[PDB]
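One structure below.
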Protein chains: 6
Amino acid sequence: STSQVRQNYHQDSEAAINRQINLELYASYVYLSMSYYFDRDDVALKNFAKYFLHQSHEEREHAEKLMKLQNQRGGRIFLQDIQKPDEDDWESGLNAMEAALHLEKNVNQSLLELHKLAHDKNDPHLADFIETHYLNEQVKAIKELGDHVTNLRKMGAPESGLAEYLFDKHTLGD
Amino acid sequence: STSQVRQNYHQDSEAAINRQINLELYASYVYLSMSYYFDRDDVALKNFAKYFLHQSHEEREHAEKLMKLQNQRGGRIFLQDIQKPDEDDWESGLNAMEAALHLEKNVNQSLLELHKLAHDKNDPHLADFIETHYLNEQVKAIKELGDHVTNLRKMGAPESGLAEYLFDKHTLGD
Amino acid sequence: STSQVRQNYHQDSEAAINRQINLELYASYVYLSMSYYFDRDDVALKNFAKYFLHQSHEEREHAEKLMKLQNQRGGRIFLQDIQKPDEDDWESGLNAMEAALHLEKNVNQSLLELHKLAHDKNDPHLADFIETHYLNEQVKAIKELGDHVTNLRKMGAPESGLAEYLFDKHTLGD
Amino acid sequence: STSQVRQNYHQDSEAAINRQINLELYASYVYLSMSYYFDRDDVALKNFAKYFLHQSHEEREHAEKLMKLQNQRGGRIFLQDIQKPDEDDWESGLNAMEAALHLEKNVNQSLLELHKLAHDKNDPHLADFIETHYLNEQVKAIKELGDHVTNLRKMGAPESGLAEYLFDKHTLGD
Amino acid sequence: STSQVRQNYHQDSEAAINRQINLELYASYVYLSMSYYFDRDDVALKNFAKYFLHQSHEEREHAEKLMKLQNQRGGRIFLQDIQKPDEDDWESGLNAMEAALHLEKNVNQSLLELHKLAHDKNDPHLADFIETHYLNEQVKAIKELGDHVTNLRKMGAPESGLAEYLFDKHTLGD
Amino acid sequence: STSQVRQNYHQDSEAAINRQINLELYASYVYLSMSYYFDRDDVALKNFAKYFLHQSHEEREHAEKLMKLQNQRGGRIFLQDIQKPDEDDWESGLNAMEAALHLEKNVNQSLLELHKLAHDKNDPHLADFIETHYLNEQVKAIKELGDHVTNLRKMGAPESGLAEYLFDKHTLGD
Ligand SMILES: O=C(NO)c1ccc(C(=O)NO)o1
Ligand code: NA
Ligand code: NA
Ligand SMILES: [Zn+2]
Ligand SMILES: [Zn+2]
Ligand SMILES: [Zn+2]
Ligand SMILES: [Zn+2]
Ligand SMILES: [Zn+2]
Ligand SMILES: [Zn+2]
Ligand SMILES: [Zn+2]
Ligand SMILES: [Zn+2]
Ligand SMILES: [Zn+2]
Ligand SMILES: [Zn+2]
Ligand SMILES: [Zn+2]
Ligand SMILES: [Zn+2]
Ligand SMILES: [Zn+2]
Ligand SMILES: [Zn+2]
Ligand SMILES: [Zn+2]
Ligand SMILES: [Zn+2]
Ligand SMILES: [Zn+2]
């Protein structure tokens, strides 16, 4: 069918959207994994644990937002498997942060491509949606992972464990 | 003359804005008419009446801030007569819901054509204007009207006058 | 047909009422034009603009009120084209006020004939309706415009731009 | 490495918990899809949608509390892919209710086998865990889903389009 | 070294951003000069004075938000000397308002050029940055300075001492 | 011309004030530069940044009060180019503190010489103005910079990344 509400809504755009949803749920899955990793009795950095748990809940917010744009435009949601992440053990506070930064650069890439598509297919509505709710969020996050990584490294992580423990106290703990 | 504030504002943009002004005022007249049709002693659905008197007042807001925009950029407002609606009797609640859907998807086509003009003339201010204050509002508008229609249909409207009475109570009365 | 509520309601009154509705929308439209005219970067008298905009929203109430009385008496609303105002460029504050006084004297005329018709068709309900909700409002609005004209002319307008700028500050801006 | 906190926690229990974690995440995914299904403009039952969006967030909670449990006991979390749901179109609100029921009765069955496992490994902490935080919860949840289905049926669902609309109003909307 | 956070950030964009910073710091300097001009014992227009000083601090905000952006995107800040303003003596309130109009149109074109660049390099994050934090802020400033220049002109300035005094009180003084 | 307020205000003092104005504008630029350096994703010390950004704005205040003073005494302001800081990269937090220190003694130096000028020209208003608003402010700034440098060196700056991270937390974040 074609929904009564659909208008200037191209099907690459619609299919690009069902792709992002999955990517956002993917990242939500990664951050859950990082979170409970730093909750391990042998790692025990509670603020690393809550930092990523919060990112896990936000990625969820991202996907649900897109699931809403879809129906709003008259596209139809098709869901897919969520890949388990690439690790079971994230090694270190620094390394987990670097993986986070890598993950978000990559989600950012897809958002930019999704913007290009929306622009190329002359969807001003879809494109302002990406710029308003996603683009600058991803710059902020990526700037923030960058800063953390810079600070964990300058402090002598992940060699110095003292380093990671003070960072969990003094940066991720308000 | 050429206004002292004019900058990057193409006379084709100026004349498109004036067109949109008239179309918004037109919208408002349609809803005004729909509203006072449901206030007739033989239609007597008050929440339908309120729901359109509101959109009537909303569309008037839409025109008024196009008028501001026009002067903001140093163009010049020319008003044209306001066409009376297509109908005097709007038949039923479902139907008026189907009519407004049609109307808003139409006004939305105009906004997407105003915006593409803006893009092509390299007017980012005007394109952003359209994006923030109109596109998204139209997609929320289109999406809602669709929802009401689907519900009226599934309830058994327009035949069932029970359904329309109940939809007025449980859906448009808060 | 004939509405189950109609009573001592003559169809000339009904057609007289549809006419006034249009006329009120007309004035509503004239006052909008005046308003955004003084919002022009090359006119720029904010309080002239806010004054006429407020008159715009009141005429809209003036007309919705009449559309209410129509359905109330079981008459039936037929709308009509809203003719664009007789100017796009209202020249000055003095001249805008003078046009406005002309406009309302003319609308006052139409109401008085409507009262005459209501009286002549022995409709004391329609007659009290015009006495209560319109007649003294039209005397107040005519007197107010006259005083503004008197003051703007006594301040040496419209050749003294100083004149009109002080009037906008000291009379229309509280 | 064997965790410094592990005590009377059998590696069969550990692997049984990780299994439940995945099942709970999976249910969360099912409710998610059920939810934004009723957000489509052709379904348009907003309280069905709210009701399922909530259970999705609850099933998430279910998983998170299991991941805390694993680490509390000295086990090690291993996530796995999240299987997308069986349907992309859940047909009707009655049906989704019937599917949800089936789903919940399925997860209840897994926790009773986890419970029997715990008991047989003489793991009373893990049995008391399942007793307090899951068993009565699923039992309340199964009973409510039975109630809603029984009611949707008794009102004439899913054929009576009015029925589902009203259940969404009168039962799922407070 | 490429900054760790960089992504879709063009070296033209970065250098153009560095130019806009200088241009904003140059704006703030001009408005500073204008403000203490009116503070002179032989000009003595405190509201002109306070008007431009507020505008001076605004421009400094415009620059600092550009700088933060450079860092967010991984760009690199390079400052250059701040050109002293063109005049030491700004003649009068009218001429000062005119010169601000010229200044802000010049800033506005540089920013439209910066947006164009951003679009030419497929940097939607940058373009929507310029869109939402600068473009309509420049239109507002340009409209307001338009109105001010107009109202000063119609009053009789710069020939009428009275006019620049009363505009100081009744417009620049709230 | 000679100003109508001018009294016991020497041309050299008028000259030395104008130059002092420029030097405070310079100090504000330096501090602004140091601030956004510490905002870089590869330096990432938020409280060094806040510290220097607060300096930056205070120095602006220093200059505006000189501009105010100049007009009070009947002198005439002449603004010069504001030269860009010596550095684009400030290396480290300790080296930035040390360069702040060097700058503030240089500013102290010129302020003391401006005081000697005022004494020499028997200008006690000018002398007390300098004493009252700048002299102890300069001593306080230099004492605080001295202490910071001292602490940063004892902690092992600049070699110690940890030292600069802990100083940012425990001294500059309150
Ligand atoms: O044979 C049994 N069930 O069929 C059995 C043996 C021991 C238990 C028990 O309850 N342990 O706590 O149950
Ligand atoms: Na935009
Ligand atoms: Na009477
Ligand atoms: Zn995301
Ligand atoms: Zn993210
Ligand atoms: Zn500490
Ligand atoms: Zn509209
Ligand atoms: Zn609309
Ligand atoms: Zn384009
Ligand atoms: Zn009911
Ligand atoms: Zn009227
Ligand atoms: Zn009137
Ligand atoms: Zn006055
Ligand atoms: Zn569960
Ligand atoms: Zn459940
Ligand atoms: Zn600016
Ligand atoms: Zn500006
Ligand atoms: Zn200073
Ligand atoms: Zn200083
Ligand atoms: Zn002495």
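Chain A is numbered as in Swiss-Prot; shown residues: 5-178, in order.
The way this entry was determined, per its header, is X-ray crystallography, 2.3 Å.
Using the three backbone atoms N, Cα and C, a Cβ is placed for every residue, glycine included.
A C-beta separation below 8 Å, combined with a sequence spacing of at least six in one chain, links A:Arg23 (mutagenesis position) to A:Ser114. Quoted from Swiss-Prot, the note on the mutagenesis of A:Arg23 to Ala is: Abrogates interaction with NCOA4. Fails to localize to punctate lysosomal structures.
Where Swiss-Prot documents A:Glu28 to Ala as a mutagenesis experiment, the accompanying text is: Reduces iron binding and oxidation rate; when associated with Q-87. DSSP assigns A:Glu28 (mutagenesis position) to a helix. Long-range Cβ contacts of A:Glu28 (mutagenesis position) within its own chain (separation 6+, distance under 8 Å): A:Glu63, A:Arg64, A:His66, A:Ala67, A:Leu70, A:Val111.
Among the features that Swiss-Prot reports, Fe cation 1 binding site is placed at A:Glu28, A:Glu63, A:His66, with the record citing experimental evidence.
Of all Cβ atoms in the shown protein chains, 23 besides its own fall within 10 Å of the Cβ of A:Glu63 (Fe cation 1 binding site). The Fe cation 2 binding site annotation in Swiss-Prot covers A:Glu63, A:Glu108, A:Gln142.
Experimental mutagenesis at this site is recorded by Swiss-Prot as A:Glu108 to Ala, annotated: No effect on iron binding but the oxidation rate is severely reduced; when associated with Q-87. Within the same chain, residues at least 6 positions away in sequence whose Cβ sits under 8 Å from that of A:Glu108 (mutagenesis position) are A:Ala31, A:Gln142, A:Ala145, A:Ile146, A:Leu149. According to DSSP, A:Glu108 (mutagenesis position) is assigned to a helical segment.
Proximity of the recorded positions (A:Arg23, A:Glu28, A:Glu63, A:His66, A:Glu108, A:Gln142) to ligand 12: a Cβ under 6 Å from the molecule is found for none of them. Excluding A:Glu63, A:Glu108, A:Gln142, which define the Fe cation 2 site, the same chain contributes A:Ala31, A:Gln59, A:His66, A:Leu107, A:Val111, A:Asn112, A:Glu141, A:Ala145, A:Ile146 within 8 Å (Cβ to the Cβ centroid), listed in sequence order. Residues from the set of recorded positions A:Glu28, A:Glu63, A:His66, A:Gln142 situated with their C-beta under 8 Å of a chain F C-beta: none. Taking a Cβ distance under 6 Å to any atom of ligand 4 as the criterion, the recorded positions A:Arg23, A:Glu108, A:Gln142 reduce to none.
Those same-chain residues not listed among A:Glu28, A:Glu63, A:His66 yet with C-beta within 8 angstroms of the centroid of the Fe cation 1 site C-beta atoms are A:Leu27, A:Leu29, A:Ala31, A:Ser32, A:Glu62, A:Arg64, A:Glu65, A:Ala67, A:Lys69, A:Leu70, A:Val111.
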